[PDB]
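**Q** I am attaching a structure below and will ask some questions about it afterwards.
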There are 4 protein chains.
Amino acid sequence: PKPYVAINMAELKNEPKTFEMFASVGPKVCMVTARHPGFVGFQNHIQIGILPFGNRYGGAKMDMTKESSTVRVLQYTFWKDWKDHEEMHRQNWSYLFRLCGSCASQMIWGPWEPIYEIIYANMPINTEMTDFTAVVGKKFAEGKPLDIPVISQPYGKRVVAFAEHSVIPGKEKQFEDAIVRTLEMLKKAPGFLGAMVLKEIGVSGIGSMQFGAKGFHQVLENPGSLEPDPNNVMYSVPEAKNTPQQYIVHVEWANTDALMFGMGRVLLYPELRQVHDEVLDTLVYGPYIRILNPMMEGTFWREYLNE
Amino acid sequence: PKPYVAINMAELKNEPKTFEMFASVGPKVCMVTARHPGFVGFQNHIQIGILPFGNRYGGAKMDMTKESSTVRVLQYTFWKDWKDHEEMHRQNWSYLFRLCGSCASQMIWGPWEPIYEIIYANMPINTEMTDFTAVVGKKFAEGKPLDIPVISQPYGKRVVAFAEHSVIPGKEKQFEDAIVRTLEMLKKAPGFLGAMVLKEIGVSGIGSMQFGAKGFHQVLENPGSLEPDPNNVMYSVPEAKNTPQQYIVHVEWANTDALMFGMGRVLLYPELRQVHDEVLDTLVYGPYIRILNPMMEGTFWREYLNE
Amino acid sequence: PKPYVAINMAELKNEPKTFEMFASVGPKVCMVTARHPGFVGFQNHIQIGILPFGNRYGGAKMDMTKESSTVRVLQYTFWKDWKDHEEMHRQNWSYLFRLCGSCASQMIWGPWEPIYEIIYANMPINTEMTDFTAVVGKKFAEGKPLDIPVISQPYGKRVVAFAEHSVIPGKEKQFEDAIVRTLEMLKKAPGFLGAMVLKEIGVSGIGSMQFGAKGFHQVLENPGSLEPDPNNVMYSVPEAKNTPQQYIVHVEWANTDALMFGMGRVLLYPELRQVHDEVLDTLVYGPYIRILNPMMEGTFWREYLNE
Amino acid sequence: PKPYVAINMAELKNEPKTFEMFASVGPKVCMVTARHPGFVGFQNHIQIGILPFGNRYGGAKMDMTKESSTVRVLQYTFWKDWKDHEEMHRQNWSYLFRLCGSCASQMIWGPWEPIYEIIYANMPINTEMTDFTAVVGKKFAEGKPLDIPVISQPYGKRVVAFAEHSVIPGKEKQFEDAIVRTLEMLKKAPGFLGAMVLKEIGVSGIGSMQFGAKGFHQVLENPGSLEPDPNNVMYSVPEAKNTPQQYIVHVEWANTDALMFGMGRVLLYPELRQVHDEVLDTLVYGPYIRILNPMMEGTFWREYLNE
Ligand SMILES: [Fe+3]
Ligand SMILES: [Fe+3]
Ligand SMILES: [Fe+3]
Ligand SMILES: [Fe+3]
C-alpha cells in the first residue's frame, strides 16, 4: 500500500566534519526509527544542485557540490500511518533528540519536517546491476514479464528531481489530474526510474524542534544530554498544513543528463507540453527543482509500496 | 501613515560579478519603481549571516560573507497602497522585466515577493552622524525634545535582525499582542534603532515571475528583451497568502553585538522573558533570525511613516 | 512515419565561452522550436573529429577535440512536414533571431540550414542501460521479441558517422538503391546502432540568416534586439536544392572503434565491398565522414519515426 | 553436495613485497592442494576493512587498505571430506611447508586454520558479466528460469561480509534456526550475492604449524628446506573444536554500499529485525564483521556445491 512520508529538511556547512557526522549519526537515527512497527523504510538525500532551466537560474547547475558552502539534506521516512511517525518520535525521544542534537555544530537552518500523503506512485523496487538476471528469471517463471522493472540502482547510483509546487486554492483538483497525466506520459523518457506525487498534510512540530516556550528554552539551553519536554509541542500535524497547498513531484532518473532532458520532455514534446501546461496554470510557486542524490536508504519501503 | 511593504527575495552567487550588477541594475530598478506616485521609498538588504542562538545553529555566525557561496537579498519597497505595487509592475513591465532579467546569470533561487501590512512600527527617520546637531537644535527650538531620535545611520552603517515567524491558526491575536508588548520592552536595550512587525497579506505573482503556462514559457525562452505577458498572472495577491500566518519581526541595531545581546534580552531579562514566552507559545515555525545589512535605501520611506 | 530533417550547421571558436552559451542558449532555442505542433524532436551534435581513412586524411583523427581551434555543430530538428520548420521560424522569429544572435561573438561560419527528406531509416528508440529489462519484458509480453532493439544510449553516450555524398546527375537511383543495400548488410557489424539516409530537398533561407539586401543590412547592423524582416528571404526552400544531389548517410555506433571498423566493413568484407562499390561509382564528392557526438537531444523523434 | 571448509588465517606486513610473494607462492600452494582428489576448490580473501556499525568501531572503516600497516588473509579451501584436507597436508608436506615457509619474512601472526562444516548454503556459481546471456539462454532452454542466478563476479569484483559469532553453550539450536530464517529473508536486499553459515568442527594442527615440542623446534630452527615431522601434531581436528561454539556467517555483496545497507537490513527492517534479534540473544561474542575481497579463487567449488 501507499505509505505516508515524513521529510526531514536541514541545511548544514559543506565540510568534511559534516559528512563524518552523517556517517556516525545517520545510521543511529535510522536504527532508532526502525524500533517502531509502522516504520517501513527510508530514503535519505543530499542536494547536489539545482535545475537551471536554461538560464532562468543561471547561477545554478545540476552539480554544485564543489563550490557550495552549504549542504541540504532531505531525509524521507516512510510510515504505514503518519501517526506512527509521531508516536515513534515520542516513544524514542531520549535517543532521537540527543542524536539529532549532536548535529548542532554544523547546522545553519532546520530541522523542518513536513508530512505528506502519496497521491500517485509509480516507483519500482531497487535492484543492483547484479540482480537483474534473477529478477527476469523469476518474472518469466511467474508468467508476468510485464512486472519486470527498470534497473533502479540503490545507494547513490541514480539521481532524483525534487520539484516543489504550491497550488492556487481551488485548483488542487486540476493540478492533481494534470500532474498524474504528465507523469504517465513522462515514463516514456529514457532513463526514467519512477515518480511519485507527495501532498503535504501537515508538519511534525516535534520533528522540527518547534515547541512552546518551555521546550524552546530547553533546546537552546541544552548541554546535549537533556531532552526538551516532548509534550510541549503546541500544534498537531494537520494544524500546520499549508495553504496554498504544497506538493512535491519526485522523479527518479538514471543520471543527470537523463534528468535534464527527461524532465525537459514536458517542455520539448508538444503533446506532453500541452498536458503539462495545465499543471503550470495552477501554480502559486514553482516548479523549483532540486537535484538530489539518494545515498543512504532502506530500499524495502518500495516492497511495502508495491505489495 | 503606515505604508505596505513588498519584499523581493532572491539567492545569487556570492561573487564580484553579482555585486557589480547590483551597482548597475539596482539603481535602474529603483528609478523605475519611483515612476509610480504611490512609491514612498525602499530599503534593500543583503543577508550577511544568521543568528546562531548559542549553538542551535552552530554552523552559522552573524557574518558569514567571507565563507558563503551565495548571497541572499531582501529588497523592501514601500507603498501607500499595496495595489500601487501591483500597478507599478504592470505599468512599467517592459523596463522591470528586462532589468531583472539581466540578473539571470547569477540567480540560484527567486525572485519571490510576499506583500506585508505593517501592524506595529517604532521606526525613526535615518540620520548621519553629521546631522544630529541640527536635529537637536530644531527639535528644542520647536519645544519637542521628545521627538529627538536615536542616530540610525543609513547606507550600510547599522544592522537588521530579520526574525521569521509562522503562527498556529487561531493564535494570531495572542501573537500580535505579545510581540508588541515584547518590542515595547525591547526598545530599552542599548543600540536599539527601531522595530516593526510585518504581517503577510499575500504574494505578488508578477513580482515573483509566477505566471500561468504562457508566461512560464516566455520567461524560460526569453532572449532578454522580450517580456512575458503581464496579464498571465493567475492569482491575486491575497489568494497566495499563507496559512499558517507568516510574520516578520524586523528589529534594527547599532551593530551586531548590540543585535546579539539586545535580541538576547528576551531570553536573558526575566521580566521580558516572561512576556516573550507568550509569543513562543503561538508558533508553528521560528523564530529564525537572519542578519541583514541595509545597504541601498531611499530613507524618505520613514518620513512618510512618521509624518 | 518518417519526419523531414532540418540540419543547422555552424562553426564556432573552440573555447569554454562557446560551450557555456551552448548550455545557456541551446535549451531556449529548443523550447521555442517546440511551440510548433509539427515539431517531433531534435538531435544536436558536436563534431569531435574526422574519419582519416587510413592516412587519406592523415592530419585528421576521430577525436580532435583537444587540439582543434574550432567546433562544428550540426543540430537536427525533425518535422512532420518540412513547411512546419519554415512556419515555426517565421511564427517565432523575434525569439529565435535574438537567441541565435547571441552566439555572434563565437561564430566563425554559419548558420547554414539545409532541409532533408529521409529516404531510408533503420533507427531504434533510445534507451539507457537502466531501461532494457523493462523493454525486454514488454516485448515478450506482446509476443514481439524481434522488436527488441539494440541499446542505443542517449545524451552523448554513443557516436555518429556523418558521411557526406554528392551524386552525379542521373545516378541518384543507383546511389539510393546501392546505399540501402549497403546499410541493410552493414547492420550486422558489432555495435551498429542504426542508420538513415537523408536526401537534400532545399535550404532554409531564414534558418541560414540569408536575406536580400534589406535583411542583410539589418543583420549586420543589429544591436541584438531588432530582428531582420523575415519576409526578406528571397528564395523558397526547394529553390536552393543543390545539383549535384547531396545526401547524408548517418550511421550510429556504440563507440569510435566500432565506428571505425564497422564502417570499415564496406571495405574489408568482400561481399559488402562489392555492394558498396556501386555507391562509390555514383559520386561527385565523398565519402567525407565527420565523427559526431549527439549530446543534446529530444529522443521522442524516434518514437514518431517508429510509430 | 556441501563440502567442508578449511580457512587458513594469517596476518602479514602491508607492503608490496607481501603481495609479490602472494603472486608467486599463492598459485603454487593451490596447485599442490589440487593434487588431492577430495579438493573441490578455493576462495582466497584479503581483508580490506571492518564494518564500523555506525561508530561502535568508529576507528574502523570498510576500506582501510591505504592506511593499515598489516593485511589479513583468509584462504578458504573446500573438501569433499574434512579428512581429505588433513590427508593432503601430510601427503604433500615437503612441498607445502617449504612453500608456506617462504612467507616467514612477512608474517606477524598465524597461520591458524580452523575447519568448518557448512550448515546452510545459498551460494550461486560465479559468472562474469560476459557470461549471463548464455546462462539465461541455457536455463530457458531447459525450462528452468528460476535457476537463473544473480551475477556474482569472480576475482575481486564483489565483496564479502565475514561475520564472526560465538554462541552460548546450549543455545546452538536457537542460533542455527534463527540465522537461517534471517538469511532467507536477507536475500531480498539489493545486491545480495549469496550466503552460507560455517560451523567450526575443529582445528588443523598441521595447517596451523602447531606441533609438539619436536616440531616446534624444527619450525623455529628451519633454514627453509627441512620440514618438521608432520606426525608430531599432538591433537586431532575435533580435539581443538572450541566451546563456546564458533560460527562464521559469510554473506556476499555486489559492493560495499550494498553490503553496509544490506547487512543493515537486519537492523532497519522491523520484520527482519525481530527475527535477527533471536540470533543476538544467543551470542557470547559478535557479530564482528570483517570486509573481505575474494581475489584468488577456484570457482568450481560452487559447481560441486550446487551439483
Ligand atoms: Fe521525523
Ligand atoms: Fe516588486
Ligand atoms: Fe531551423
Ligand atoms: Fe590447509
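For chain B, we keep the numbers from Swiss-Prot: what you see runs 2-308, in order.
This deposition comes from X-ray crystallography, 1.8 Å.
Quick reminder: no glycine exception, Cβ is built from N, Cα and C everywhere.
Pulled these features from Swiss-Prot for this protein:
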type: MUTAGEN; residues: B:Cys31 to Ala or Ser; note: No enzyme activity. Still binds iron
type: MUTAGEN; residues: B:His86 to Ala; note: No enzyme activity and no iron bound
type: BINDING; residues: B:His86, B:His90, B:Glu114; note: Fe cation binding site
type: MUTAGEN; residues: B:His90 to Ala; note: No enzyme activity and no iron bound
type: MUTAGEN; residues: B:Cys101 to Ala; note: 10% residual activity
type: MUTAGEN; residues: B:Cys104 to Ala or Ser; note: 10% residual activity
type: MUTAGEN; residues: B:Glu114 to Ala; note: No enzyme activity and no iron bound
type: MUTAGEN; residues: B:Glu114 to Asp; note: 1% residual enzyme activity and 4% of wild-type levels of iron bound
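Walk me through the surroundings of each of these features.
**A** For the recorded site, B:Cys31 (mutagenesis position), the DSSP three-state label reads helix.
In three-state terms derived from DSSP, B:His86 (mutagenesis position) belongs to a helical segment.
Cβ neighbour count for B:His90 (mutagenesis position): 22 (other Cβ atoms within 10 Å of its Cβ, all protein chains included).
Other Cβ atoms within 10 Å of the Cβ of B:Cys101 (mutagenesis position), summed over all protein chains shown, number 19.
Neighbour count (other Cβ atoms within 10 Å of the Cβ, all protein chains): 21 for B:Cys104 (mutagenesis position). In three-state terms derived from DSSP, B:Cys104 (mutagenesis position) belongs to neither a helical nor a strand segment and is classed as coil.
Taking Cβ-Cβ distances under 8 Å and a sequence gap of 6 or more within the same chain, the neighbours of B:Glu114 (mutagenesis position) are B:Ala7, B:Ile8, B:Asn9, B:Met10, B:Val204, B:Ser205, B:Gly208, B:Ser209. Classification of B:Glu114 (mutagenesis position) by DSSP places it in coil, neither helical nor stranded.
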**Q** Taking the Cβ of B:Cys31 (mutagenesis position) as reference, which residues of that chain separated by at least 6 in sequence fall under 8 Å from it?
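**A** Listed in sequence order, they are B:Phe43, B:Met297, B:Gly299.
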**Q** Long-range same-chain neighbours of B:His86 (mutagenesis position), Cβ under 8 Å, sequence gap at least 6?
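**A** Expected: B:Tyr5, B:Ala7, B:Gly39, B:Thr78, B:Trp80, B:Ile116, B:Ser205, B:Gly208.
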**Q** Could you check which of the mutagenesis positions B:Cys31, B:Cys101, B:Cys104, B:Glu114 have their CB within less than 6 A of ligand 2?
**A** B:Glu114
**Q** Measuring Cα to Cα, tell me the gap between B:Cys101 (mutagenesis position) and B:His90 (mutagenesis position) in whole angstrom.
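**A** Distance between the two Cα atoms comes out at 12 Å.
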**Q** How big is the Cα-to-Cα gap, in Å, between B:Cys104 (mutagenesis position) and B:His90 (mutagenesis position)?
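**A** Cα to Cα, B:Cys104 (mutagenesis position) and B:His90 (mutagenesis position) are separated by 17 Å.
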**Q** Using the centroid of the Cβ atoms of B:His86, B:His90, B:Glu114 as reference, list every other same-chain residue with Cβ within 8 Å of it (recorded Fe cation site), in sequence order.
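**A** Apart from the listed residues, the neighbours are B:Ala7, B:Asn9, B:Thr78, B:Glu87, B:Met89, B:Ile116, B:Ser205, B:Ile207, B:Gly208.
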